[PDB]
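**Student:** This is the structure I have questions about; it appears just below.
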Amino acid sequence: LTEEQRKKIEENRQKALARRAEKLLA
Amino acid sequence: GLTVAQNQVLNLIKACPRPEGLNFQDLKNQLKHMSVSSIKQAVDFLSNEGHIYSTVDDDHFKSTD
């Protein structure tokens, strides 16, 4: 994967983990 | 609170270790009992709940687990 692709994937991973935390916390 | 089908989709995504995750064709290949609409709905649910995310584009998915 390119640098740019890894940067985007990591941003997506963090967004999803964030949504998961919100759901686990509600 | 996953349906049987959402759990099946999620398990397939969890099992793919590629850094870009699996793609929508991998799901269609394996989930031969499900309509395309059901697979898509499950991907939407899993994504909204934070179980998965898209990676290189909207057709590739990896699990958070």
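For chain B, we keep the numbers from Swiss-Prot: what you see runs 204-268, in order.
Using the three backbone atoms N, Cα and C, a Cβ is placed for every residue, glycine included.
Straight from Swiss-Prot, here's the annotation block:
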{"type": "MUTAGEN", "residues": "B:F248 to A", "note": "Abolishes interaction with RFWD3, leading to impair DNA interstrand cross-links (ICL) repair"}
{"type": "MUTAGEN", "residues": "B:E252 to A", "note": "Abolishes interaction with RFWD3, leading to impair DNA interstrand cross-links (ICL) repair"}
{"type": "MUTAGEN", "residues": "B:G253 to A", "note": "Does not affect interaction with RFWD3"}
{"type": "MUTAGEN", "residues": "B:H254 to A", "note": "Abolishes interaction with RFWD3, leading to impair DNA interstrand cross-links (ICL) repair"}
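Burial and contacts for the listed features, if you can.
**Tutor:** In sequence order, B:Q209 make up the list of same-chain residues 6 or more apart from B:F248 (mutagenesis position) whose Cβ falls under 8 Å from its Cβ.
When Cβ atoms from all protein chains are considered, those within 10 Å of B:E252 (mutagenesis position) total 19, not counting its own.
The Cβ neighbour count for B:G253 (mutagenesis position), using a 10 Å radius over every protein chain in view, is 18.
Within 10 Å of the C-beta atom of B:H254 (mutagenesis position) sit 25 other C-beta atoms, taking all shown protein chains into account. According to DSSP, B:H254 (mutagenesis position) is assigned to coil rather than to any helix or strand.
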